[PDB]
Structure formats: structure tokens, C-alpha cells
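To keep things clear, I will list the structure first and then write my remarks on it.
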Protein chains: 2
Amino acid sequence: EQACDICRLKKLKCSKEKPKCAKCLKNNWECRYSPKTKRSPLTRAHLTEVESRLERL
Amino acid sequence: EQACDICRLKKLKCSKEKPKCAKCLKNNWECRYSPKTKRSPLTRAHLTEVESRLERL
DNA sequence: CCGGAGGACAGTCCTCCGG
DNA sequence: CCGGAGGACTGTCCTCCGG
């Protein structure tokens, strides 16, 4: 499912074949399929927490 | 057709029948269907705008 | 090139059961 | 009194379309 970094960067269709996907292979570009990087919980708790820690001070 | 506030904080079934749902008619209580609580948007930019604006204090 | 559909999915948001 | 289950809804987050 996870398209590579470069087709990601590019908003294109990845073929998804590890080691180097079709376009990287053929273009001798680095095929890195990087991890999905973690964000903050987008939870009503964490929004009103932090929008009220801020507006308080 | 939304529950009234007494049944609401008592977590009871409402008949939602305006102006007086059955329990407040039967029981002679003030019935109020106070309106849609507006909140801030649990969207990503607003979470981020705000923790950035707190990380900046 | 890159905004946006398309959509599966996460976490809300109210309600009322049943202990 | 209330924990949290059930369900519609809201917005996400990912990918790849299509001008």
C-alpha cells in the first residue's frame, strides 16, 4: 500500500516494488519507502487542553 | 428530537416531544432543550496552529 | 506539477441501557 | 447516578487522478 518517498513527494502512482520501484529503478533514484511519521492525537481532549493551556497564560 | 437537558444529565430516555417531554410534563419540571454546543474544529491545522502557538510562548 | 477526488479509517458526539 | 455500548457523523490521511 505505501507508495515510495519520491512518488509520494511527486503525487504520482507508485508501482510499489521493493527494492527500487519502477520509476526509481529505471531512473537510478534512491528508493526509500520511509515510515509513516507519528503525529499528536487529534482528540477533543488534546485540542481543548492545549488551546486552553495557551489561552490562560 | 434531541434529548432534553434533564434526561440528558441524568442519562435517561427522552420522548423529545416539544415543549414538554413526558417526564417534565408528568413531573412538573422545567424542560429545556438548550441548543447545539458550538466547539472549536477538531481539524489538523487548528490543532497544529495552536500547539505551535503554545510552543512559541 | 500539484490541487483535489476518492475513500477507508479514526476518533467524536449525542443517546440511553442496565448495573 | 453513571460507564460505556451502539450509530450516525465529521474530519483524517493516504494515495493517485487529471487538468
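Chain A uses Swiss-Prot numbers throughout; the residues present, in order, are 8-64.
Using the three backbone atoms N, Cα and C, a Cβ is placed for every residue, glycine included.
Some features that Swiss-Prot has for this protein:
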BINDING   A:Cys11, A:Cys14, A:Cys21, A:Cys28  Zn(2+) 1 binding site
BINDING   A:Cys11, A:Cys28, A:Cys31, A:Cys38  Zn(2+) 2 binding site
MUTAGEN   A:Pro26 to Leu  Loss of DNA-binding
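Feature annotations (Swiss-Prot) mapped to structure.
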residue	record	Cβ neighbours (10 Å)
A:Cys11	Zn(2+) 1 binding site	25
A:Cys14	Zn(2+) 1 binding site	19
A:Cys21	Zn(2+) 1 binding site	20
A:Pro26	mutagenesis position	8
A:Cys28	Zn(2+) 1 binding site	21
A:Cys31	Zn(2+) 2 binding site	20
A:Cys38	Zn(2+) 2 binding site	20
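A straight line from the CA of A:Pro26 (mutagenesis position) to the CA of A:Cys14 (Zn(2+) 1 binding site) spans 14 Å. The subset of binding-site residues (A:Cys11, A:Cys21, A:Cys28) lying with their Cα within 10 Å of the Cα of A:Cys38 (Zn(2+) 2 binding site) consists of A:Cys11, A:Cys28, given in sequence order. Listed in chain order, the extra residues whose Cβ falls within 8 Å of the Cβ center of the Zn(2+) 1 site residues A:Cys11, A:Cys14, A:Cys21, A:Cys28 are A:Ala10, A:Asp12, A:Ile13, A:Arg15, A:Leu19, A:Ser22, A:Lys23, A:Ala29, A:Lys30, A:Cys31, A:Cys38, A:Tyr40. Counting in whole angstrom, A:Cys11 (Zn(2+) 1 binding site) lies 9 from A:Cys31 (Zn(2+) 2 binding site) by their C-alpha atoms.
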